[PDB]
Protein chains: 2
Amino acid sequence: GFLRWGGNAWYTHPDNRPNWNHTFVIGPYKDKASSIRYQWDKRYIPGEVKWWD
Amino acid sequence: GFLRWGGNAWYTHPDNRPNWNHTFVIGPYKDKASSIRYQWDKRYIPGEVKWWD
């Protein structure tokens, strides 16, 4: 879907309402991009914030 | 360099001050992305506006 102009959680905070697709893996960890738990836990490291804020 | 938050001419109008590199070809046409004249002339076609507004 398209991210809202007012505010979205993507780290670049786009404001052009872009079409966007992202896959999470509900289950065991496989990679950082698709792991909600990894991103959530490492939210205290700005350098690891590459997908969702 | 990094595009200004207030306003830039990239068609997505980013507001995260991203580092940005773009090459123009000063001389004969080679491709649409690097041709100022092509982009300028075709500015009446929204679908051809893929690099600079």
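Residue numbering for chain B follows Swiss-Prot; the residues present correspond to positions 343-395, in that order.
Cβ atoms here come from the backbone N, Cα and C positions, even for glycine.
Cβ environment of B:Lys374 (mutagenesis position): B:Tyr380, B:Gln381, B:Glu390, B:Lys392, B:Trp393 lie under 8 Å away, each six or more residues apart in the same chain. Annotation of the mutagenesis experiment B:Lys374 to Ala in Swiss-Prot: Impairs heptamerization.
In Swiss-Prot, the entry for mutagenesis B:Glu390 to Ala states: Nearly abolishes heptamerization. The structure shown retains the original residue. Reduced to three states, the DSSP call for B:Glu390 (mutagenesis position) is helix.
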For B:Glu390 (mutagenesis position), the number of other Cβ atoms found within 10 Å of its own Cβ: 13
DSSP three-state assignment for B:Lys374 (mutagenesis position): coil
